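S.K.: Below is a structure I'd like to ask you about.
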Amino acid sequence: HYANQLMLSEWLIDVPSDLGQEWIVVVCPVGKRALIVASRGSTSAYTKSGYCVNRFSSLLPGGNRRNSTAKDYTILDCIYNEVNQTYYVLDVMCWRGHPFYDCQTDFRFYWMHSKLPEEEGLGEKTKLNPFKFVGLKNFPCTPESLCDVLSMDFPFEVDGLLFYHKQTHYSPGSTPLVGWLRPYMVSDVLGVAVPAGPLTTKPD
Ligand SMILES: CN(C)c1nc2c(c(=O)[nH]1)N(C)CN2[C@@H]1O[C@H](COP(=O)(O)OP(=O)(O)OP(=O)(O)OC[C@H]2O[C@@H](n3cnc4c(=O)[nH]c(N)nc43)[C@H](O)[C@@H]2O)[C@@H](O)[C@H]1O
């Protein structure tokens, strides 16, 4: 079935000792989690719960009129952002038929840092690509980096931060090797200094 296909995070309560040297953080936009599947001709979006929420065309190698082939299917882990009609790419499980489930995440993240941009107008709205696909940036988890990101400006309403272990592979379901925290939470839970501002402002 198409359900339980996305790797899920857990609240990050315990702080990994090798955090700054073995983990990377991703700032996530507000939106809906989605399994994306481009296969022979078209692209389909599934919910975390497994059912299709859309079937359209995209500039992904998988489905599309112009660009298609056998086992040329591509599978992504995305967060759909309504206000921007954009599918923010979080992870890649399979590209052009090359599976990446058994690969460590820092490889997966780097592999999309360069292969997504290589697709002509993937980042723009177009007749064959009505929905934009934009890869999310990941950063180091050193104190300085965390401060950098927490003071950065994003083209979307930030929902939270995901913490990935560089070594873990891709396995569907919740896992401790992937952490989650609202931005205004890092100070307490991660015991570090942080730049005052929108992203670090706690709710009272
Ligand atoms: C709690 N947690 C560990 C967590 N929460 C997350 C994320 C995340 O990575 N981790 N996100 C990427 C986002 N998120 C929160 O869950 C919401 C999920 O909404 P969305 O996936 O876009 O719509 P959807 O139709 O899947 O919504 P669901 O019925 O699942 O209802 C939302 C609930 O799913 C659960 N959930 C979603 N993602 C995760 C997740 O990744 N881990 C865990 N443990 N739980 C999650 C939470 O209870 C969340 O409140 C987000 O809006 C945000 O409030």
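Just so it is clear, chain A uses Swiss-Prot numbers, and the residues here are 97-300, in order.
Determination method: X-ray crystallography, 2.4 Å.
A Cβ is built for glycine as well, from the same backbone N, Cα and C atoms used for every other residue.
So Swiss-Prot lists these for the protein:
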MUTAGEN   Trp107 to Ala  Reduces binding to m3G-cap structure, interaction with XPO1 and snRNP import receptor activity
MUTAGEN   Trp276 to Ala  Reduces binding to m3G-cap structure, interaction with XPO1 and snRNP import receptor activity
S.K.: Which residues does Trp107 (mutagenesis position) neighbour through Cβ under 8 Å, counting only same-chain ones at least six apart?
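M.R.: Non-local contacts for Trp107 (mutagenesis position): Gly275, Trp276, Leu277.
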S.K.: Validating a neighbour-count step here. Other CB atoms within 10 A of the CB of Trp276 (mutagenesis position): how many?
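M.R.: Step by step: centre on the Cβ of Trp276 (mutagenesis position), count other Cβ atoms within 10 Å, giving 16.
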